[PDB]
Amino acid sequence: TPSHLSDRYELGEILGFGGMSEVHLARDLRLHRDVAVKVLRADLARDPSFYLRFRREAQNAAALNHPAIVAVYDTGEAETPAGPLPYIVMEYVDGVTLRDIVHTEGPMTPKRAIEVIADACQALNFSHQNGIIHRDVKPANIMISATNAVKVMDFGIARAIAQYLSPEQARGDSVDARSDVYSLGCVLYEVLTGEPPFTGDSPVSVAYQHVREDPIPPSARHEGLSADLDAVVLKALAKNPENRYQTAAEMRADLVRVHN
Ligand SMILES: Nc1ncnc2c1ncn2[C@@H]1O[C@H](COP(=O)(O)OP(=O)(O)CP(=O)(O)O)[C@@H](O)[C@H]1O
Ligand SMILES: [Mg+2]
Ligand SMILES: [Mg+2]
């Protein structure tokens, strides 16, 4: 991976990485601001299957303009000794994922958890109103700013109409907005208790539990939780889509009521 992309974005420290890409802190040399730059692996860049999915991620996230969703500024293909190197320029979020927060600090106070998920609901609901289902809602894809703002990211498998998968999504079924609602329920359960609703020694077991087993009410796993919060989480985690919040807006309206 090179020094600068397109003679414009000076690459700095790695912020995150996975199996198909990496994210750098970078400096926009024209605009004089720091940005987050996602770069496709390069050996994968020669693969149309991966090259297209990466471009689709950029296009999906660029279709959304919301203060709680990571904004896309630019996209390109840098010239390297390897060949073309696809990249996406995004707003830099100075913060941490919920995955990091729960791992270092443990469960959040109910009040903070309610605010954080209410804000995530609002982002997802916006996505849905714009015909996009995220499908990868999980703590590693939600960050909290240095200003306490929530930012939903990673539209890598979003579609334009184990521990966090909805039962429909497990079966690669028709997944809709109520699948994101379920995944939000899982994320909420985890920031309230420190653990997701189901764990197991394998992915199929975790999947079997999502499909067949009722979650343990959150108050039974962790002290200081109301029966009303149990009810909200347990309704988001309902097995049948007809029994969950029908939209993320509805989930938020109920969380706000627990708060107020
Ligand atoms: N705009 C941004 N600002 C700050 N950090 C960011 C960021 N975008 C991503 N990150 C950091 O990098 C991590 C990975 O981001 P992201 O979820 O977009 O990658 P990814 O899941 O697509 C990797 P892969 O698909 O290769 O496994 C995030 O959890 C976050 O820590
Ligand atoms: Mg991710
Ligand atoms: Mg990805």
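Heads up, chain A uses Swiss-Prot numbers, so what you see runs 3-163, 180-278.
Quick check of the header: X-ray crystallography, 2.2 Å.
The backbone N, Cα and C atoms fix where each Cβ goes, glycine too.
Looking at Swiss-Prot, you'll find the mutagenesis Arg10 to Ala noted as follows: Impairs kinase activity. Residues or ranges marked as ATP binding site by Swiss-Prot on the basis of experimental evidence: 17-25, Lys40, 93-95, 140-143, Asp156. Quoting Swiss-Prot on the mutagenesis of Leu33 to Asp: Impairs kinase activity. In Swiss-Prot, a mutagenesis experiment is listed as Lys40 to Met, annotated with the note Lack of autophosphorylation. Decreases affinity for FhaB. Experimental mutagenesis at this site is recorded by Swiss-Prot as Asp76 to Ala, annotated: Impairs kinase activity. Residues or ranges marked as active site, proton acceptor by Swiss-Prot: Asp138. Taken from Swiss-Prot, the feature Mg(2+) binding site covers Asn143, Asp156.
Mapped onto this structure are the features recorded in Swiss-Prot.
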| residue | record | contacts (Cβ under 8 Å, 6+ apart) |
| --- | --- | --- |
| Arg10 | mutagenesis position | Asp30, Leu31, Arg32 |
| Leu17 | ATP binding site | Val25, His26, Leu27, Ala38 |
| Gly20 | ATP binding site | none |
| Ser23 | ATP binding site | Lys40, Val41, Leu42, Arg43, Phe56 |
| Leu33 | mutagenesis position | none |
| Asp76 | mutagenesis position | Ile90, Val91 |
| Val95 | ATP binding site | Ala38, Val72, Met145, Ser147, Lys153, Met155 |
| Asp138 | active site, proton acceptor | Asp156, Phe157, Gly158, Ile159, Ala160 |
| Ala142 | ATP binding site | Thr99, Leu100, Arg101, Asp156 |
Please go through the recorded positions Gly20, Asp76, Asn143, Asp156 one by one and keep those whose C-beta falls under 6 A from any atom of ligand 1; give the result in sequence order.
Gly20, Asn143, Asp156
Give the helix, strand or coil assignment DSSP yields for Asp156 (Mg(2+) binding site).
coil
Cα-Cα distance in Å from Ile163 to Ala180, with 16 residues unmodelled between them?
23
Check each residue in the chain of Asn143 (Mg(2+) binding site) that is at least six apart in sequence and keep those whose C-beta is under 8 Å from its C-beta; list them in sequence order.
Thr99, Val154, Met155, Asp156
Around ligand 2, within a Cβ distance of under 6 Å, which of the binding-site residues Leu17, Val95, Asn143, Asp156 show up?
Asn143, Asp156
Where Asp138 (active site, proton acceptor) sits in the secondary structure, as DSSP reduces it to three classes:
coil
Just going by other Cβ atoms within 10 Å, which of the recorded positions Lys40, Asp156 has the emptiest spot?
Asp156
